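Q: Before we start, here is the structure in question, set down as structure tokens.
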Amino acid sequence: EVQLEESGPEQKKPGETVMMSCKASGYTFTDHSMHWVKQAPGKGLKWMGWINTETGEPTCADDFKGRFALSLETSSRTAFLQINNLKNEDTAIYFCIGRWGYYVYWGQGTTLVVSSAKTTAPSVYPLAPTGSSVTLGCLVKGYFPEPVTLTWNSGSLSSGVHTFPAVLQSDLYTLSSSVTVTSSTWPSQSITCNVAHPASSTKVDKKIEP
Amino acid sequence: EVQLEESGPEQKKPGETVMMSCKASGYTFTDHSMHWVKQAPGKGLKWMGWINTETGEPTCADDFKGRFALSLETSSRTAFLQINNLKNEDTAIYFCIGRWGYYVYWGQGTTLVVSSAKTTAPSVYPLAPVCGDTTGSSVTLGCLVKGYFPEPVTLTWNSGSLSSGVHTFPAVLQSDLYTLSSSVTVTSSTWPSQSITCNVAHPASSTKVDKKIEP
Amino acid sequence: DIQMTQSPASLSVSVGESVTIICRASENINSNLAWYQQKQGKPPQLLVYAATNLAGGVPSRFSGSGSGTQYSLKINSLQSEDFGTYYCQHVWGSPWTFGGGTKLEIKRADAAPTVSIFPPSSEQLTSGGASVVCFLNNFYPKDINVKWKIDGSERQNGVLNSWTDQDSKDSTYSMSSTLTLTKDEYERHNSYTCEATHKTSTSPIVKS
Amino acid sequence: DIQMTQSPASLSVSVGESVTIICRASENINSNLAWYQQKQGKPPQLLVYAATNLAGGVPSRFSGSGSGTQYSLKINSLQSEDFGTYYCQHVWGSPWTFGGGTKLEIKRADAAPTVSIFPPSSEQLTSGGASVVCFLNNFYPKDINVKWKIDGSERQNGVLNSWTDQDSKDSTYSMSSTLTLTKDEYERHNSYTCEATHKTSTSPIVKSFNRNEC
Amino acid sequence: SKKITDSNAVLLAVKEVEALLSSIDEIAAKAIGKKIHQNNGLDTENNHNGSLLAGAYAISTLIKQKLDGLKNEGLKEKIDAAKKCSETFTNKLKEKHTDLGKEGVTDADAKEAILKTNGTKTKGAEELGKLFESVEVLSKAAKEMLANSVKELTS
Amino acid sequence: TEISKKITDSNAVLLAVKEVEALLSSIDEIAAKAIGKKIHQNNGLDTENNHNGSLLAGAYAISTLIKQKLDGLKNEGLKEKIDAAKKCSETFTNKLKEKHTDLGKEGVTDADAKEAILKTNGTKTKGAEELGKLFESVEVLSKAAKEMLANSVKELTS
């Protein structure tokens, strides 16, 4: 088997440059190749290019070498993908793959978000409220970047949950989450919203009451 | 399949030098080699060496160099075995072999005789049955070819039409001259009633002889 | 180069039934093809490689078959966890181009969305803004369409919607609709409603 | 290098019975072994190659077996056409060394030799020489011993003898014993005898001619 | 000093095909009618050569893949002859599917398909032998392309 | 000309190694594409389960030859890494012999043949493990033989 570990997430605004890495270990790639894959939000998996692991020779698709540079270092077995003059369309999660025999080895992926936004803490808002079960919520709004950790009672209450994926506009994410519980529990037992946005060093535990 | 054809037979004397050839046709030898084999009379088959059919590089057993020399002409796919300062123990049949896949292709062999002998025609003597008792209804008749060099002579009976009842005996060498006999058995039904003749040919001396066998 | 094509584009098969996805290349690829499953927000997971070999941790109910130009991934029966978009990939030389993907969902009994509406929070309108959230949980089919009526009239210009993925256990969906607005306009109007039309009922579900 | 030893040295087996020869290499040769049959005065004929595969025209009663360093050739029902000397050969790289050979004779019932004597040809008498030749035809076993008496007393040099190989049809042997002598010497003594002894009979067969008789 | 190495590439690519072909020889000459034995390695197991025939087909498809990837204007006519020879071989085995497309393929059938030195070559072996020589012709021509240019060192 | 022959010596070592590499690549091919398969009139290969005996006999025979080629490979600089591959080879072939009870029958199951010669299979208990080490030990040898050649053709432009 073969392992491939890529860089952490990156946030840039249009115009600047990012360089992602992917370090392989274990067996030798059968055809001495490491390939890069682009996955834009809403679009499918798209092959970008490959680099020769013996000679470091880059080979890109016709859509991916005006602003794109593939490079390799051999002692550490890391491939490098650099994008210059970043555009919004560059916003994607990029994968780095290779094969031993005919088995393909993947992951973990690196997300790149190209946006004019700067790091902003969220503003977390409790959603207060027939039927012997009532639903409650949490409104996390106006933050950057992802991720935000949201739980209910330190994760001790995880049935009836629906946290929703964050969406971006005006360069700030908005996220919500809803809990549902029988009327015997609330407002008689302690609930709470735990949100954590480490980028802005924000930890906020907030309690929804009538 | 691969075909190997080798030189004609050779008769030399101690001291001279001989060169044999072997031409390959058909597929390529999968390991690009042609091996030479020697079989002295009374001994088994012994491997001599091989030559690379791409580079012409020879390789021989320790029993065979400082004397033996092996070359190859790539244009014609023809190997060559040349032996110098020949000795009596070089008398042998020399084969040339090679493989395609794991199948070995052979033949036909070159016969080398190193000897003080010279080309001598044979004399042929019809061996008639002894008068007196026609013991048994079967009469055996003989032909004796004597005093020739080199091998071979070819003997037939009535130009090959009489084939059953024949015993041609292996030629044996004595004092640089071969002797060979042949016996034909046939029932007194036939002899001396009809015509049976002994046909012998010796192309080395350009000899053609037919000798009828009469009482 | 070689181009990969998948079919069908989308597919709703209920649990227990068997399914077949098709990948067709534009040339012979001599069984140099892999299959992937990808859930929303997660990396693709290798299912099959060299057309007919199961990858690590793949159940025996998945199988790959095919030759030459056409190949197929088959799931015998189906389990609540096998939803997602499946891809094929030509794995030889370069490029290793992917197929367009087949979105497969578990078909399920139709469920009405349990709808909840929440006023703008007290902390929120001390900051100067207002946002009313409408939660639409545990429904099927996916396609639901929400709008909002205000003091008789209704509103559409500036609203944000987020949908969940198919739940791995009950195969339902959930959708959060939040309308954010300057407290200039919200404070005028006493009560608000949230409007959703779904095939579970001709009349739209409504909560005030 | 990798030496090849064959066993046994020789066998005498009847028609219809079985035969197995052994070839043992000094190291593992990876089934790169050929088998040959060679009849007297002819090139060797390939029987088996890569240890187990029959060559062109070889009947199915032949087979090859073995692995590593020990190999064998078998004839499950031996036909009379199968006499000869059998060789194995290592066929890979260099050298392609041979086994010592195994001589296979076809055992057979005993047969008395049909003996024939012939007078010196008249043209050979004009030569300077004279020949009384003794043909010993179709006898088994091969072992035969022949004498040559001249009016009673023997003669032991100037004799030259040759056997044929085993007959491909009935597995018997044949022998010629020839007597090409100065002519003056043939023109002195009366009776000439050429009488061999075989396992077939006690005492020798006696076939003989007379010069001035008839 | 890189057309010298550019034609190295085609020589190494042909050598690879030549090695893949040598493996079909090996299993034909030593694996047909055989099974794994602990002491002997391979022992007798007759008339079940279907899986071994499938491996031979799979090696042959791979060979055809390699030859199709060979592009060079110099040897292109000899590459195309090799390509056609390969495709004719593979098509012959599929033609003889009735005899080779089954688990219990007899030893005789198998040798007639992939043992190019067998006396009868009715089920593929004939086309295989021509495949070998086709690659041999290409190997010689590839070995002349580098050798004539490597002569630049001392000429 | 002192190097003219040492470049030729280095390249002979490479060619011998690449041959070994290609035969191993054929074991890879039959394990990934021929296990559980039969020849088909139109599709080339179709499904035919649990008779992999003759195929595995072929894998053993290809591995006999790999061992044979490596034993013939001799070079003083790469001695340690030749013998490393050799011992991997003998370890692979001995593993297949050891599992003769599951591999030495016409009816070798698909699952068991994958554990013997499919180096990427989830389970590798019958040869696949040792096969993978053989692959790696040869590419350590190949990566080095190439450096030996590269070190010689280097000597012409400095």
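What you see of chain F is 43-200, where the numbers are those given in Swiss-Prot.
Each residue, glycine too, has its Cβ placed from N, Cα and C.
So Swiss-Prot says this about it:
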VARIANT   F:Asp51 to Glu  In strain: 2591
VARIANT   F:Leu56 to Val  In strain: 2591
MUTAGEN   F:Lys60 to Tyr  Wild-type virulence in mice, no antibody response in mice, decreased heart colonization-
MUTAGEN   F:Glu61 to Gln  Bacteria are non-infectious in mice, no antibody response in mice
MUTAGEN   F:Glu63 to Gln  Wild-type virulence in mice, no antibody response in mice, colonizes organs like wild-type
VARIANT   F:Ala103 to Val  In strain: 2591
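Could you give the neighbours, burial and distances for every feature on this list?
A: Every protein chain considered, the tally of other Cβ atoms within 10 Å of the Cβ of F:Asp51 (variant position) stands at 14.
Just so you know, the Cβ of F:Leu56 (variant position) picks up 18 other Cβ atoms within 10 Å once every protein chain is counted. DSSP gives F:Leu56 (variant position) a helix state.
In the three-state DSSP reading, F:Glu61 (mutagenesis position) counts as helix. Here the Cβ of F:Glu61 (mutagenesis position) has 19 other Cβ atoms within 10 Å, regardless of which shown protein chain they belong to.
For F:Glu63 (mutagenesis position), the same-chain residues that are 6 or more apart in sequence and have a Cβ closer than 8 Å to its Cβ are F:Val180, F:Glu181, F:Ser184.
Same-chain residues at least 6 positions away in sequence with a Cβ under 8 Å from that of F:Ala103 (variant position) are not found in this chain.
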Q: Calculate the distance in Å between the alpha carbons (Cα) of F:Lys60 (mutagenesis position) and F:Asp51 (variant position), and round it to a whole number.
A: 15
Q: Rounded to a whole angstrom, what is the C-alpha distance between F:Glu61 (mutagenesis position) and F:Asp51 (variant position)?
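A: The Cα atom of F:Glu61 (mutagenesis position) is 16 Å away from the Cα atom of F:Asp51 (variant position).
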